[PDB]
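Visitor: Quick one: the structure is below, and I'll ask about it shortly.
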There are 2 protein chains.
Amino acid sequence: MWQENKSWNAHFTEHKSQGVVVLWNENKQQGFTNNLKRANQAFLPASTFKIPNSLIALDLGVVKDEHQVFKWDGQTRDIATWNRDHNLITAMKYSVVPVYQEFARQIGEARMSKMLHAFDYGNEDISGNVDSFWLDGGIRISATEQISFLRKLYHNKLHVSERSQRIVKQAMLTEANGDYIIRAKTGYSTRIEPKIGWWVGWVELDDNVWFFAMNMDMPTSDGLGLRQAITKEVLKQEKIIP
Amino acid sequence: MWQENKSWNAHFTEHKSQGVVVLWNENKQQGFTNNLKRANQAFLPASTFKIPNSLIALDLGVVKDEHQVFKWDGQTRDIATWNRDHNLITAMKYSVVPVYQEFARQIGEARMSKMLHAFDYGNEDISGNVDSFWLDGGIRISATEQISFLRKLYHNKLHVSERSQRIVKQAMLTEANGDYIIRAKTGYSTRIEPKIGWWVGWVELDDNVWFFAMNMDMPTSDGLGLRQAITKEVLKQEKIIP
Ligand SMILES: Nc1cc(S(=O)(=O)O)cc2cc(S(=O)(=O)O)cc(O)c12
Ligand SMILES: Nc1cc(S(=O)(=O)O)cc2cc(S(=O)(=O)O)cc(O)c12
Ligand SMILES: [Cl-]
Ligand SMILES: [Cl-]
């Protein structure tokens, strides 16, 4: 059910990088990875936690819908796209942390713990601040655990309303053309070592769905584009995308 | 509220074509078109009727969800992509008429007419064959009436369940990148003159949505790509997409 394909390491080696890419063939129920050990190594989810955070916020009514505007708090921050009004779609697209920190505070630690346990999400640990535990707290999730969570979300099997799951899957939309649809979420963990970058999601084809979860060492923010580039090179080699 | 911009006609003249493009700015509540008269002239919806047909099939339970497989009936047809199994997403993507003719037969004339009346869709006339009235029957819809219908769908305002509307909006996904999301449906009306090609939908931006409905004279299937091409040129001229 799991298979190691160490040939994908050349895509990491070419860009002087190191990480793991995990693929899941939904039709055949088979998994593939270049490093089974790192595939099961649990890291801070960083901004990939915006997927479960969105689900909980929508199911609890903290977020009314994907169109509700969340005004900029006026604090000018270092990322320019953060200093503006956002809805759920654009907050996920630009990884607007302060918007989701506001969501987490309204959710509260008690409901956040209960929901993450219902989601079977990682180690289900929210130790630290309720509005930063996915950035510098105790929550840890592996690439294979991201796949298991994403597979439940795809099939609407999470312990939330179907509506919340459909809205979040819409907000995860990243790329779409005549060949494939990518619903995914980026992540960048910097507060706690090791500094890593995430990209988790799935590729929808006409007759199949390929779930993917990747993470890689990210000492500097200059290599952040390699998350999508290395993943797409693996997808191209596997004939998943042209 | 409505403004005519005849400069768009140059994009039709460049390809030796004739048609109308209707744009609606949702934030500003203004509309723009190159031909006010043709914008309100009613044509056969052709495969753009797959939007309301999908909504009706979903709300009535004829289609359970976007994953239900509709098996190929075995008859080899002219369009190769039709000679295979389909779900709601691929049937919309490839405009698989035989799949939607089966939907219309299951829906029936009484339910179809009741729903189109509730939708305020076009002239609400289902006269003709139960499984082809949108291709050669009495139903007619204008480009502005398409936008009016699409605006209700975007806001989950149609009388069907919100779930049915969210599923159809997902199935309408055509293109997505870091700049915009296009949810649209193509159409090609050939059985009754004038032969016309349709493209209706909307473009999702970060803080606005531009609804569009275009139709153009289409004597042959060779120029079907001009529907998107001319629409994109108008969108680029109005600085909606880069
Ligand atoms: N929370 C964050 C997510 C992402 S994402 O590309 O994975 O979505 C990138 C980030 C980049 C920076 S910075 O170092 O460039 O200022 C800081 C962040 O907090 C980020
Ligand atoms: N139902 C149809 C929809 C479309 S669409 O691109 O507007 O969706 C194109 C079509 C082209 C042909 S043909 O002339 O190439 O045989 C035949 C069709 O039935 C079509
Ligand atoms: Cl979508
Ligand atoms: Cl032409």
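Numbers run from 1 along the shown chain.
Determination method: X-ray crystallography, 2.1 Å.
Positions of Cβ are set from backbone N, Cα and C atoms, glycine also.
Marked as active site, acyl-ester intermediate by Swiss-Prot on the basis of experimental evidence: B:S47. Swiss-Prot lists B:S47, B:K50, B:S95, B:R227 with the feature beta-lactam binding site, giving similarity to another entry as the kind of evidence. One entry in Swiss-Prot concerns the mutagenesis experiment B:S47 to A (Swiss-Prot position 70). Its note says: Does not alter thermal stability. For the published mutagenesis B:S47 to G (Swiss-Prot position 70), Swiss-Prot gives the following note: Increases thermal stability. Abolishes hydrolysis of cephalothin and decreases catalytic efficiency about 60-fold with respect to ampicillin.
Provide an account of the burial state, proximal residues and distances for the features listed.
Guide: Sequence-distant contacts of B:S47 (mutagenesis position), defined as residues of its own chain at least six apart whose C-beta falls under 8 angstroms from its C-beta, comprise B:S95, B:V97, B:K185, B:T186, B:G187, B:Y188, B:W198.
Sequence-distant neighbours of B:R227 (beta-lactam binding site) (same chain, 6+ residues apart, CB-CB distance under 8 A): B:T186, B:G197, B:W198, B:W199, B:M214, B:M216, B:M218.
Mapped onto three states, the DSSP output places B:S47 (mutagenesis position) in helix.
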Visitor: Near B:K50 (beta-lactam binding site), which residues of its own chain have a C-beta under 8 A away, given they sit six or more steps off in sequence?
Guide: B:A91, B:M92, B:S95, B:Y100, B:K185
Visitor: With an 8 Å cut-off on Cβ distance to the B:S47, B:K50, B:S95, B:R227 Cβ center, who else from the chain surrounds the beta-lactam site?
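Guide: Other same-chain residues near the beta-lactam site: B:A46, B:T48, B:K185, B:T186, B:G187, B:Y188, B:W198.
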Visitor: Just how many other Cβ atoms lie inside 10 Å of the Cβ on B:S95 (beta-lactam binding site)?
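Guide: Result for B:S95 (beta-lactam binding site): 19 neighbouring Cβ atoms inside 10 Å.
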